[PDB]
Amino acid sequence: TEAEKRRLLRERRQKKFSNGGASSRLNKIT
Amino acid sequence: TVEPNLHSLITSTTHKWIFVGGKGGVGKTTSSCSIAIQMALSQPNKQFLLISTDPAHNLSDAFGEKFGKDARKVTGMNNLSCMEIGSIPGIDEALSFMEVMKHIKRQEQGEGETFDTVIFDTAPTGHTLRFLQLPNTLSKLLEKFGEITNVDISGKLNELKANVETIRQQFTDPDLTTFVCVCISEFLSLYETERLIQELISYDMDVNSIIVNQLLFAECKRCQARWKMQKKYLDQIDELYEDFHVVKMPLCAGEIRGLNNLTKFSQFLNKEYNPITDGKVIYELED
Amino acid sequence: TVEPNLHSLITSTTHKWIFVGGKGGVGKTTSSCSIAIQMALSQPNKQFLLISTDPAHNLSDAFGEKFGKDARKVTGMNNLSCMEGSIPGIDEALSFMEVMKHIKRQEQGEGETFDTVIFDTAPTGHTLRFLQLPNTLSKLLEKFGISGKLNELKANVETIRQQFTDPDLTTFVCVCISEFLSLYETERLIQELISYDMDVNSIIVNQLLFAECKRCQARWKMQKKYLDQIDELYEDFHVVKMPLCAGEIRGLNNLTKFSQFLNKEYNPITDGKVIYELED
Ligand SMILES: Nc1ncnc2c1ncn2[C@@H]1O[C@H](COP(=O)(O)OP(=O)(O)O)[C@@H](O)[C@H]1O
Ligand SMILES: Nc1ncnc2c1ncn2[C@@H]1O[C@H](COP(=O)(O)OP(=O)(O)O)[C@@H](O)[C@H]1O
Ligand SMILES: [Mg+2]
Ligand SMILES: [Mg+2]
Ligand SMILES: [Zn+2]
């Protein structure tokens, strides 16, 4: 199930986004 | 650690909808191409279709061959066609699209031969994307209007929701549709590009790929200098995209069109070009 | 044989409206700047104003300093501010229109008033096409022959048309580089403009080379094969060649010290020291 793995990675990114704090991530990047 | 390429996708079988963009003269036009190339090649039993809304008629241009109001099989292939064409939000955007749907289906039916996978070139003005949220913010006040009436306004709203759900269900499946974006190694790209992604997620849209372009690889002074720019940047990306198809891509000197030049390019959307090895092939489109 | 610069314009006195664009990431954003810079400097008794519709909030960005819904004097100067029906033409105008008012608010409610105004046509090009649009609506008002709206539009456009249509308060620089898609597409631009009967006398070519690395000089030839193209067919134009300093270039500092070359059109050999200065 190589594909799924991709979905998990995408989802992991989402958790990172939900978890990460885009407003905060944006602040550090800025 | 995932893959740098779009090979993995060059061969999707369940992708009947791909969206490509990149706020900038970052060059995604050619993108929109070099992709709709790698596909037909490696799925030739697939009538594909790549179209643009960029008034500029950039496609043909980037093709040294004219296209227009109706599907025309590329000259050189037999499976890759090309086709250049209420105050509330989302509105216009959708319809805009909508009519397209029909205007497209005309072109398959009235054509006879039908298309398999379809490839977009979001206006340089970005995306009419907006409208996905549409039926949500429209859910609250649909019930407000309901509570009071307890017919045409309700009609249109339900239709939109319907359409979006049907398009959305197929659309809001990462398997028929997803969203590559092109963007290069510079502040305004990055940020702005990054931004792109947000609104997309904001539309609950799968999206797994990044095409960085016009890179350097100085291995002239300002060159290597400049080079560092990009580099200071590439990384930025890599770090924050482990889970991404962050596809580095090289920069062949100057104009690059002619299906010839183009194909022989896009290969590197697969075997992500390597300077040292594949470095010969480069100056080939530099003449 | 005319001039490569915009000096001649950096100092217009009767220009209260300048339109800048260039279908492409050809870079006209910085254009929109490097111009609204050279002006105030050399006319400081002129409160100028440079704004953009590019949602991207590119200006500030390109400025490393934030701007927004209302006129804000640059940080470093005291005269250059910055501020971020289905028929045709329609939307476009109004779009504008509201701007008018929204702007005049900002001078009046401000107190201090602006002298020359500098535009940054959406990367989406220009929504100013409507002027071309009113004359049509006129022919068919007669065909059909509501009066209120029609007269208002005419009025507005005339205030807008005159004004814009006199080559002395308003005219139109465009940015665009040395490549097929630029050229053509840029060229196109011009047509629609003329198609709007709009004076327009200037061309800024950008990200040039001057390799005097292999692919460099190679690439160089690209541009060259092209520069000429232009020169030939612009007998009478301010076709302003401009050089390309490595990588990001912002910070009012870097910028000003750039725009100088919008005057003394940069020369590789001479002014070549000044370049790598913004390359760090
Ligand atoms: N990697 C590259 N090397 C050389 N030229 C390129 C490369 N990518 C794009 N181009 C050229 O860069 C310019 C901008 O590319 P384009 O695809 O039109 O961008 P966009 O569609 O994002 O506006 C075009 O003239 C194109 O031929
Ligand atoms: N001559 C130049 N040398 C180096 N970088 C430049 C030059 N002109 C523009 N840039 C950079 O190129 C990119 C595009 O320029 P920009 O002004 O944003 O263009 P446009 O507004 O037409 O989109 C920006 O990152 C900008 O900093
Ligand atoms: Mg394009
Ligand atoms: Mg800009
Ligand atoms: Zn070089």
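We number chain C the same way Swiss-Prot does; the residues here are 4-87, 131-191, 212-278, 285-352, in that order.
Any Cβ shown, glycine's included, is placed from N, Cα and C.
Annotated features in Swiss-Prot:
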ACT_SITE  C:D57  active site
BINDING   C:26-33, C:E245, C:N272, C:315-322  ATP binding site
BINDING   C:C285, C:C288  Zn(2+) binding site
MUTAGEN   C:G30 to R  Abolishes ATPase activity, leading to secretion of resident ER proteins
MUTAGEN   C:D57 to N  Abolishes ATP hydrolysis
MUTAGEN   C:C285 to S  Prevents dimerization; when associated with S-288
MUTAGEN   C:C288 to S  Prevents dimerization; when associated with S-285
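Shown here: features listed in Swiss-Prot, placed on the structure.
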residue : record               : Cβ neighbours (10 Å)
C:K26   : ATP binding site     : 27
C:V29   : ATP binding site     : 25
C:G30   : mutagenesis position : 22
C:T32   : ATP binding site     : 22
C:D57   : mutagenesis position : 19
C:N272  : ATP binding site     : 22
C:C285  : mutagenesis position : 15
C:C288  : mutagenesis position : 16
C:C317  : ATP binding site     : 22
C:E320  : ATP binding site     : 18
Q) So which of C:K26, C:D57, C:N272, C:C285, C:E320, listed as recorded positions, have a Cβ under 6 Å from an atom of ligand 5? A) C:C285
**Q.** recorded positions satisfying Cβ distance under 8 Å to any chain B Cβ, from C:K26, C:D57, C:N272
**A.** C:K26
Q) Just how far apart, in Å, sit the Cα atoms of C:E87 and C:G131 across 43 unmodelled residues? A) 27
(Q) Measuring Cα to Cα, how many Å separate C:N272 (ATP binding site) from C:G30 (mutagenesis position)? (A) 7
Q: Please classify the secondary structure at C:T32 (ATP binding site) using three-state DSSP.
A: helix
Q) Just checking: which of the recorded positions C:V29, C:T32, C:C288 have a C-beta under 6 Å from ligand 2? A) C:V29, C:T32
Q.
I'd like to check the chain gap: with 6 residues not modelled between C:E278 and C:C285, what is the distance in angstrom between their CA atoms?
A. 10
Q | Modelling gap (20 residues), C:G191/C:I212 Cα distance, angstrom | A | 11
Q) Between C:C288 (mutagenesis position) and C:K26 (ATP binding site), how far is it from one CA atom to the other, in Å? A) 25
Q | Proximal residue to C:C317 (ATP binding site) among mutagenesis positions C:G30, C:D57, C:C285 (C-alpha distance) | A | C:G30
Q: Could you tell me which three-state DSSP class C:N272 (ATP binding site) falls into?
A: coil
Q. Of C:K26, C:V29, C:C285, C:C317, listed as recorded positions, which ones have a Cβ less than 6 Å away from ligand 4?
A. none
(Q) Just to be sure I understand: of C:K26, C:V29, C:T32, C:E320, which binding-site residues have a C-alpha no more than 10 angstroms from the C-alpha of C:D57 (mutagenesis position)? (A) C:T32
Q) For C:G30 (mutagenesis position) and C:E320 (ATP binding site), what Cα-Cα distance in Å is obtained after rounding to a whole number? A) 12
